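Engineer: Questions regarding the structure given below will be posed in turn.
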Amino acid sequence: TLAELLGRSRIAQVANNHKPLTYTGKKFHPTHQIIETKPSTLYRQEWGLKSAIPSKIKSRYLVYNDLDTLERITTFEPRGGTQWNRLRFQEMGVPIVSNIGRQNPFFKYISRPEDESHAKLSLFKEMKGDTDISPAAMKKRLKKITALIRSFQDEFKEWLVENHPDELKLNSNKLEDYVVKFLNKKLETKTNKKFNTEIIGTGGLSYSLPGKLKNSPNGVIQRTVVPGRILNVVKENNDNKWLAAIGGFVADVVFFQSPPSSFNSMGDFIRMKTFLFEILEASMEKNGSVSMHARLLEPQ
Amino acid sequence: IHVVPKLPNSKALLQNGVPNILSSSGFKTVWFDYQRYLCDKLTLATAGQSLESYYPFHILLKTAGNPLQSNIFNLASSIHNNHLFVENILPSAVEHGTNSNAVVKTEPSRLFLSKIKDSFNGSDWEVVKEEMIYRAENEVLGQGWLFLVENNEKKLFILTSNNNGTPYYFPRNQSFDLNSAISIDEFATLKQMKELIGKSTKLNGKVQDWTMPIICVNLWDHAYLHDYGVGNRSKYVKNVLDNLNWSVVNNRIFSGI
Amino acid sequence: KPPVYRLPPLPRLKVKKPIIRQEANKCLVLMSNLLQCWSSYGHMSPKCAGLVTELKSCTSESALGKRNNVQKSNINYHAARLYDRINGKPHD
Amino acid sequence: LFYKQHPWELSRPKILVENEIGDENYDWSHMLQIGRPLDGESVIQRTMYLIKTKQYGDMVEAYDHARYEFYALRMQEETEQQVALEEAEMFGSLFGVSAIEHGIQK
Amino acid sequence: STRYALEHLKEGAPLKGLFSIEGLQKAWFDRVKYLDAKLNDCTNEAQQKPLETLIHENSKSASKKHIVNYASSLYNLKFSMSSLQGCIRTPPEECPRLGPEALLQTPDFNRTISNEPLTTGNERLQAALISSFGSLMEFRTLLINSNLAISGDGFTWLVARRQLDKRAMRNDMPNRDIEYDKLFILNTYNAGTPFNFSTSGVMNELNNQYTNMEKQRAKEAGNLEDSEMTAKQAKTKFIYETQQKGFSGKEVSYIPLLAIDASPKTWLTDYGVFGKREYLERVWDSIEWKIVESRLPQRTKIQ
Amino acid sequence: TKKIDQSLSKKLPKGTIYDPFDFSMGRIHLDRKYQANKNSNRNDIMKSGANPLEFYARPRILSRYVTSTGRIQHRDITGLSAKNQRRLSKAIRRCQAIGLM
């Protein structure tokens, strides 16, 4: 049918997005799907959208929110520059590593309950992970849950007197433990946030596995050298490291011992010059940012 | 989707291979299998991108200057080179399937033998073939391609490539193997090439090269091993150069009429 | 949530006095600095030598310099061109 | 969900111009298909095939299974590109401007 | 040439599960014979010195390259077949040949594992692999993919960086100098060697000859240097050096532990054009981890 | 001079991605134009769901919605809903009558 075809159409494949096309806050990762048109289609203003894109647009990349609007225009910005940030990261050949030494999210590892010993930490995270929840929809998590949990009273009024009667007659320090486990055991079958929207690992920035060496005609590369720019002429206030702009990413640059004298000389125009850096490590934070650490390689 | 081109007299090719060079099994490996292998990988690499609508020759030129598209470049270069090799070693370019033609006597044209003498200091075609066989054995340690090319100055010269090296674009000829040791003369050639690529003003850092291939010989293991075996690649190159289809090779030389 | 305010149908969409950026004259600023330099270090002081030399070159041929002193706004041309498309008016 | 979990997949350009919807002959027993790129849609269609064939019951389980198939294919492609560049430089390939250099100039 | 012979490779017998009889002939016997002849037709010391000596003696010279190309091709090929024992998988000559459909199959190297080192007693090798690669599924994927990526001839090596970048009294204590900091994977192409001590700097050295020769011709011409040729050559030289330095010093060497051959010569006869990944899967199920653990140096516990 | 006004230079945060356009003057102007107090909601008690009338005895919180002279800010400035604006104004007027504000 037409409905089946539509669901699989290329326009359907792009997930709904109404995030501001003009965002002036902190950008840590791509927010909009880049759309590309071939040169032949660009010559005919064809992008596979609802309407022709204005001929003024010469770029072959755009990002959009709405196919059509009440203003009879498409809401789009003729830019595709997050792809070059990803490809420049690939050229730097620095694998993303976990600063906490966690399991690789892209491998199906056999995990155990080592971290499941915090059942009361995360079972209540469902009601306590409400930092930005409505004052009454979050309050609907109190009566709606209370009835659901209160429907298991009979089951826990028999299991507890059949598996741990001593605790019911001695102390509740262990009873509370049997309660946290009970609900989780009766909730793993349930589906509360069964889909987790948190970023998985690198988020797609890099699928490179650590360990490989870079062979070169001049031997194996031991240190990666990448041109960059120093943004500030004074270390980040309260931090012992300056900031550099390397390959579309802002890194923390650590200097060997001293800061080159071009800093004082250039001053606030220090960003006008290009320096050579060495990328020590690259980490991923939970906000979806990349923590790139560099080193200002100076001619010596 | 990039599909494997249909070849003239394909039923004969699948039964008796290419007489005097490859058998039926040898030709199935080089073309019916390897060409399918390359085209499928190219389609997977380029599907969903602008490159899907371009022929392999144009893809390699578009991607020749992009370091991170080398995988696409290698596939496009190999696909183009393989059909350049399979085309000049083919019994007949015309489809005599219903004409049952068994008399294809193709010989070097006068323009080809005139440019050979001019460019090789009077050397004959037979001597040039010996130089081509020698160049392949000493310059291509592993996989690669042997080409007889013509440049913008009307001079025919011999180019060898390592793995999938294009003859059209000198920055990607891959004629020097840097895994081994190089002489100061070879380093000078590389240093001079780097300077030329830096003189270009284009934001894509691309130069103009008008070199064009005339003869292509596949030096990959997919073409000779099964029929000749490890170490007998010089006997394979000799047979290829002696049984070339000169209707195709002559047409590759620009005449100007 | 930010309140959108929708206008009624209008006979026109026009800015009465479109704002324009009038770049400051380079010769006038040179004169304003030299005058200040003389106010602090004194008139004819050797410290203002460069200012005097620059001012003379700026004003040598034209006292206000050779500048493209012409700038107009096009907002009213575009506003009248696009109003019917973007006003969100219901169909006839 | 997929693009919330993998924000950088958005940075991979997508072509919305269709070729011919009627020609798509896809067997979603496997993720790779001749004619279409490997992207988020490959995961979604794989997940639907799993739930349609009843190999998995919960959508989450089918989705996770498809996600790992996607990671494996993405890792093989990230290596083919790195190695191809490395191998070409070892045979004398020269490049005018790299991506990092292009950014510096701009 | 018994100097290039292995006890598990017997003419007329197939390496069960990886190579057939016709596939082991072409792959190893018919191939060593050619390489040996070429090495005996370039240097008369072939049957006198060890292969690794020729590789580290005639290196960095353009006039002896053919002696080192054939010498290092026969060394890599032996080092590759040495760690192979076989598998219980069906013989390659009895299985159907993979066709174009193989290119569409999803690799399952991130979900399952097989023939791990620890399962055979090599517990010190498994700990090292987990420490350097994170896990044995990551190591297997990074090892099979790196070899599969190689287009033509080459080898994928499991190496161990030597923590003796001091260069003082180097190679004088077969234990104090045999210490490994971390393990790595390295790809070599055609007749490339995985050591990196006998070839690092070659381009920098040749670059400095070229600049000096050009600078001396410029002096004959009588030129006033240049605005950015002294700043460009300096940058090219400063990067060439900073990219070859070690953690402490600039003597970074590698100890071969394993080697997988990527050349089509090895796998084209038995597996076909579409069966390189099948070859690499059966190679992983045919690695005797005892031989690899044996080669493993002792950890450098400076920590 | 080796100094530039802060209004003429953009400081790129750490961990963020940037484009070449982020070093231009257009970025400076664009950041000024689209500079709104959108982070207030997370720091605005009255935009959280609390009843502003419960703060009638807490002049410190109420003093965040009046000018320097004590004039209650218009809803156009506070950005509150009609109900919260109505309740907040009542709280302030009651606070003034009790002798606390």
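Here chain A follows Swiss-Prot, giving residues 2-301 in order.
Recorded method for this deposit: electron microscopy, 2.3 Å.
Each residue, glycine too, has its Cβ placed from N, Cα and C.
Just lifted these from Swiss-Prot, have a look:
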{"type": "MUTAGEN", "residues": "A:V235 to A", "note": "Suppresses defects in the 5'UTLs of COX2 and COX3 mitochondrial mRNAs"}
{"type": "MUTAGEN", "residues": "A:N241 to H", "note": "Suppresses defects in the 5'UTLs of COX2 and COX3 mitochondrial mRNAs"}
{"type": "MUTAGEN", "residues": "A:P260 to L", "note": "Suppresses defects in the 5'UTLs of COX2 and COX3 mitochondrial mRNAs"}
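So that I understand the layout, could you describe where these features sit and how close they are to other parts?
Structural biologist: Annotation for A:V235 (mutagenesis position): spatial neighbours A:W243, criterion Cβ-Cβ under 8 Å with sequence separation of six or more.
In the three-state DSSP reading, A:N241 (mutagenesis position) counts as coil. A:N241 (mutagenesis position) counts 9 other C-beta atoms within 10 Å of its own C-beta, drawing on all protein chains shown.
A:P260 (mutagenesis position) carries neither a helix nor a strand DSSP state and counts as coil.
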Engineer: Name the residues of the same chain, 6+ apart in sequence, whose Cβ is under 8 Å from the Cβ of A:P260 (mutagenesis position)?
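Structural biologist: In sequence order, the residues whose Cβ lies under 8 Å from that of A:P260 (mutagenesis position) (at least 6 apart) are A:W243.
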